[PDB]
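Heads up, the thing below is written out as structure tokens.
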Amino acid sequence: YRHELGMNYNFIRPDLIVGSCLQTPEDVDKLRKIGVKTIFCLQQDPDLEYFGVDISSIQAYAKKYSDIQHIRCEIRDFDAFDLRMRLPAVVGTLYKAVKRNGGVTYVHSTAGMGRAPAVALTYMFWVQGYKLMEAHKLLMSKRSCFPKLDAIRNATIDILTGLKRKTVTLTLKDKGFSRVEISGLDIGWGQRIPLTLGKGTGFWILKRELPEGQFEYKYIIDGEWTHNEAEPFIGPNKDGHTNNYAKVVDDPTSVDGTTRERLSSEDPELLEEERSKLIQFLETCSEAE
Amino acid sequence: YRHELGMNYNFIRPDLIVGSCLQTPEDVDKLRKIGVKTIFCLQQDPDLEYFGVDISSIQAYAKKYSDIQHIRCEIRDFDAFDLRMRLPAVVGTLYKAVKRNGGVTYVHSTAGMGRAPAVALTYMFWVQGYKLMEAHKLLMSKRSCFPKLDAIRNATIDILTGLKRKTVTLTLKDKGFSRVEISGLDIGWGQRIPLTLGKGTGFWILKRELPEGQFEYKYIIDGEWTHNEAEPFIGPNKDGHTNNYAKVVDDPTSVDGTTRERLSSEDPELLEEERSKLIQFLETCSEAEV
């Protein structure tokens, strides 16, 4: 991501843009000039600090014009789980913003290559009425980005079937270690949580409550990134990493489990009843401001 | 690119890896474990110094092991034109090493999302007899990256029919400006060249010698990035930028044959005779392994 090259963006539709972060109050004017009426910011505070972006100044400047509304809907960077968890409420807020403001919608994260593309893809999928893979093919033809299709599929299933959590136990045999923690899982790759050394077993142990799906994680052993060979692992993935994974299954025979299987396909064929339920959920979501 | 997560890589073929930079001497052992016999490093010293990587220690540790060799053959980061210029010599240097060393080859840059995939792709295309787009499809199914297909296509034409530069003139009407520069073209987006104001015309002018291709550029006017609307522009591009572009097409020639239509296409159709000559020429372009 080339910050110094300035704010970059892509028209996906005449009413929808996916782009990088606003850097100065002047960027608000550039967007007003192209008919943007909604600035949908997905950035967290630490993301703005790293590049020295004064968000409050940008917000205050956007407040001066009723023409254009600035909205913050935080999603954690570098965290596929938070994406999944946040998509329902985030798109809800986006859905109410577009209905209220119209014009052109500017959806942005920091780089506009992860969070922003995923949110816009989800919106096109649930609200605009596109098939997932067809909207994906459109987005990719316009902008070099890496949206998490798995996260979008899972958020869709989470709305329709609900969230079913089970206890997941992660273990690592101690070989004279002092400090052991994992990253990824449901806390993201920019974060770590410590495991505890079992007094009886001599294994480092971690317990997490996780919904259905597959979650990649890696160990940090005395400040050394590594995967446990005694636990299931996958890769090298498309980011080039070999990670451990935990898989969570409830019951595929169940009616909620059947819909999960159908909607876990690459291009999920969504029922008319299911599409109506998605909209019903978005109407539940709270308007910004 | 996330450097904190350590070295990342992907097998493209059983004997070809595209990865990110080695960070510690320990990473040589990592690669020795999976049968790597050539570490092919495309990074420049400013790439390494930015991430605090001690390349000398990595080279020294690799020199200790006879089964693995470390080669430095640099290409500028974030420079699509330099990439185009460097490919013949780089792929030629790569080719000689692999033929001698065998085993698994590790092609890497800083992130392994720009230079490294482009070089591996070019290597598969020029040397291993892949069609460009077939090799590309394989690469993309393994690793997320942005190779510059345009740079590879143009380098192929450069070798096969020659690098011929022509004068392009870029102009910008003055409206009380004091400083006018251009970024992009053949210098990259991290560099800029100053234009000169014509006293008679009231236009800022740039004369540039450029080979065949399409060259995106932008003006920087009193510090501000902007495209000239009185000149041809396209975008937003795949990176989210709206740029002017200059287009250079070679003069027609009596010995063009069918070369022009075959090579300019999305998936360049190479004659067997051309592939055979191309590989041979690549060797003559190779650089000292140092």
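We're sticking with Swiss-Prot numbering for chain A, so the shown stretch reads 90-378, in order.
Per the header of the entry, the method used was X-ray crystallography, 2.4 Å.
Just so it is clear, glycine is given a Cβ too, placed from its N, Cα and C backbone atoms.
For A:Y90, A:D166, A:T199, A:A200, A:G201, A:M202, A:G203, A:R204, A:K307, A:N332, the entry in Swiss-Prot reads substrate binding site. A mutagenesis experiment is reported in Swiss-Prot for this position, A:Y90 to A, and the note states: Reduces starch binding and glucan phosphatase activity. Swiss-Prot documents A:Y139 to A as a published mutagenesis change and attaches the note Mildly reduces starch binding and glucan phosphatase activity. Under the heading of mutagenesis, Swiss-Prot lists A:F140 to W and annotates it as follows: Changes substrate specificity and enhances glucan dephosphorylation at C3. Leads to preferential glucan dephosphorylation at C6; when associated with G-235. In Swiss-Prot, the entry for mutagenesis A:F140 to A states: Reduces glucan phosphatase activity. The structure shown retains the original residue. Swiss-Prot gives this note for the published mutagenesis A:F167 to S: No effect on glucan phosphatase activity. Looking at Swiss-Prot, the entry for mutagenesis of A:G203 to D says: Nearly abolishes glucan phosphatase activity. In Swiss-Prot, a published mutagenesis experiment is listed as A:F235 to G, annotated Changes substrate specificity and enhances glucan dephosphorylation at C3. Leads to preferential glucan dephosphorylation at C6; when associated with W-140. Here Swiss-Prot describes A:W278 to G as a published mutagenesis experiment; the accompanying note says: Reduces starch binding efficiency. Swiss-Prot lists A:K307 to A among its mutagenesis entries, and the accompanying note reads: Strongly reduces glucan phosphatase activity. Strongly reduces starch binding efficiency. Experimental mutagenesis is annotated in Swiss-Prot for A:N332 to A, with the remark: Nearly abolishes glucan phosphatase activity. Loss of starch binding. For the mutagenesis of A:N333 to K, Swiss-Prot gives this note: Loss of glucan phosphatase activity and starch-binding capacity. The structure shown keeps the original residue.
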Measuring C-alpha to C-alpha, could you say which of the mutagenesis positions A:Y90, A:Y139, A:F140, A:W278, A:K307, A:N332 are within 10 Å of A:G203 (mutagenesis position)?
none
Roughly how many Å lie between the Cα atoms of A:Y90 (mutagenesis position) and A:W278 (mutagenesis position), rounded to a whole value?
18
Same-chain residues six or more away whose CB lies under 8 A from the CB of A:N332 (mutagenesis position)?
A:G273, A:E305, A:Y306, A:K307, A:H316, A:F322, A:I323, A:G324, A:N326
A:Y90 (mutagenesis position), Cβ-centred 10 Å count of other Cβ atoms over all protein chains shown, is 15
Going by C-alpha distance, which of the recorded positions A:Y139, A:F140, A:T199, A:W278 is nearest to A:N333 (mutagenesis position)?
A:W278
Can you filter A:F167, A:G203, A:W278 (the mutagenesis positions) down to those whose Cβ is less than 8 Å from some Cβ in chain B?
A:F167, A:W278
Taking the Cβ of A:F235 (mutagenesis position) as the reference point, list residues of the same chain whose Cβ is under 8 angstroms away and which are at least six residues distant in sequence.
A:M202, A:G203, A:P206
With every protein chain in view, what's the tally of Cβ atoms within 10 Å of the Cβ of A:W278 (mutagenesis position), excluding that atom itself?
22
Reduce the DSSP letter at A:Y139 (mutagenesis position) to three states and note it down.
helix
Using Cα coordinates, what distance in whole Å links A:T199 (substrate binding site) and A:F167 (mutagenesis position)?
11
How far apart, in angstrom, are the most distant Cα atoms among the substrate-binding residues A:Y90, A:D166, A:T199, A:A200, A:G201, A:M202, A:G203, A:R204, A:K307, A:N332?
26
Quick one: pull the CA-CA distance for A:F140 (mutagenesis position) versus A:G201 (substrate binding site), whole Å only.
14
A:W278 (mutagenesis position): nearby recorded positions from A:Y139, A:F167, A:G201, Cα cut-off 10 Å
A:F167
Highest CB neighbour count within 10 A among the recorded positions A:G201, A:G203?
A:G201
Any same-chain residues 6+ apart from A:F167 (mutagenesis position) with CB under 8 Å of its CB? Would you list them in sequence order, or say none?
A:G203, A:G277, A:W278, A:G279
